[PDB]
Amino acid sequence: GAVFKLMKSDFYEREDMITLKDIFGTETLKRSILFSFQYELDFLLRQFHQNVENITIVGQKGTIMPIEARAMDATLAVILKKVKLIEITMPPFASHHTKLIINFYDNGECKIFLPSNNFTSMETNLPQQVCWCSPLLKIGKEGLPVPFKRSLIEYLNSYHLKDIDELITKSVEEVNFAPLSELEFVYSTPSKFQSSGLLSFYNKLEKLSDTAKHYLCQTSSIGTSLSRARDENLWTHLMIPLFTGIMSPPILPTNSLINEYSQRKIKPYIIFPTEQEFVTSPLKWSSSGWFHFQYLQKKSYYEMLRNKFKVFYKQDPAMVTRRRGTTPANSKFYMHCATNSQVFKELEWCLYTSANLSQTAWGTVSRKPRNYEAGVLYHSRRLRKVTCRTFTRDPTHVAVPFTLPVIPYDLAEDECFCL
């Protein structure tokens, strides 16, 4: 089946888990198609076996670091010749944020990964990272259309590039996606012709169709207010109101929402590292550069989230491993759990994605995303409940690198880490 793994780090695992070497190092690998936000080529290319025939790399212009002559050697020179580069030029303040790997093997087998790390050394090793691994797929004719496959193809088409159409999309077409018939592929694209992001994910949740209602986000970037005049958070003021039916598409005052949350027993959660969690990380502030929440200029927005919604959660310090401590994770997850401690072990749905909690990644009801983003959605009604566990205790549908349970910020002491 599909499986979530925790990425091994050179620092945290000194002498299940995955590495880039287990993904790219296998002698039966014929071809990889890579999508990422940054590529350190001498680090990535060292991961591959000498048997590989083609490496196709889709990335944003300026984010593909060439190897300097002084770093070249005999091995890399050979592998470098097998790289085909597809460079996307993006508008300002937009990102090719998707991370995706499509491998093709000798037998005609295909495997897909969503890693949470970009292909650089520091990113692979410092913050915690995960990797979603698809089941094994086979080149073969297919019968029934598989939603995951179909949304993957829309996503590729939305780049509108000849090289993607010919070099990637046609090879993906040949793959039978039946082993993935339960899952959905959810994405953002800046393409104006293809809907995507929040609006599309909302419609898809509506279509897939008393209790306490838990909506948890784990994200390495928290965007600023949706409006300049008022304090409006994407999770608490737009996403959660939409998913619960508090608002329909044709934004409420804060006080109305707080009351609606009491009354409907909606419990919002954002997992984001405190200031103090770096103290108890084994590389201390080494992983902190990846955690973006810039709230000092608009302090009331933060206060609102921290004190009125009480939205912030942190790791359970008593459950983390010694070797990883409270090192925060650069994965992104969005999940919903209905109850009526054990919260989040059985889910209504869970999205694992490259998308951060920002308007540029998601869009809004009326704005389109600016980024490319991709992820995989597990929905109860598509399977009977989605099962989830924490890697800190290490067979469930999902595994997450934060503790379960997560613990509310202590309002007397904890502050979101502010870079």
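Here, residue 1 is simply the first one shown, and the rest follow in order.
From the backbone N, Cα and C atoms, a Cβ is placed for every residue, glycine too.
Taken from Swiss-Prot, the feature active site, nucleophile applies to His97, supported by experimental evidence. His97 (mutagenesis position) counts 23 other C-beta atoms within 10 Å of its own C-beta, drawing on all protein chains shown.
Around the Cβ of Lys332 (substrate binding site), a 10 Å sphere holds 22 further Cβ atoms from the protein chains shown. Among the features that Swiss-Prot reports, substrate binding site is placed at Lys99, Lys332.
Under mutagenesis, Swiss-Prot gives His97 to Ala (Swiss-Prot position 182) with this note: Loss of activity.
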End-to-end CA distance across 7 missing residues (from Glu15 to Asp16, Å): 15
Protein Cβ atoms within 10 Å of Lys99 (substrate binding site), excluding its own: 26
Gap-flanking C-alpha distance, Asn340-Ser341 [7 residues absent from model], angstrom: 13
Length of the line joining the Cα atoms of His97 (mutagenesis position) and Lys332 (substrate binding site), in Å: 12
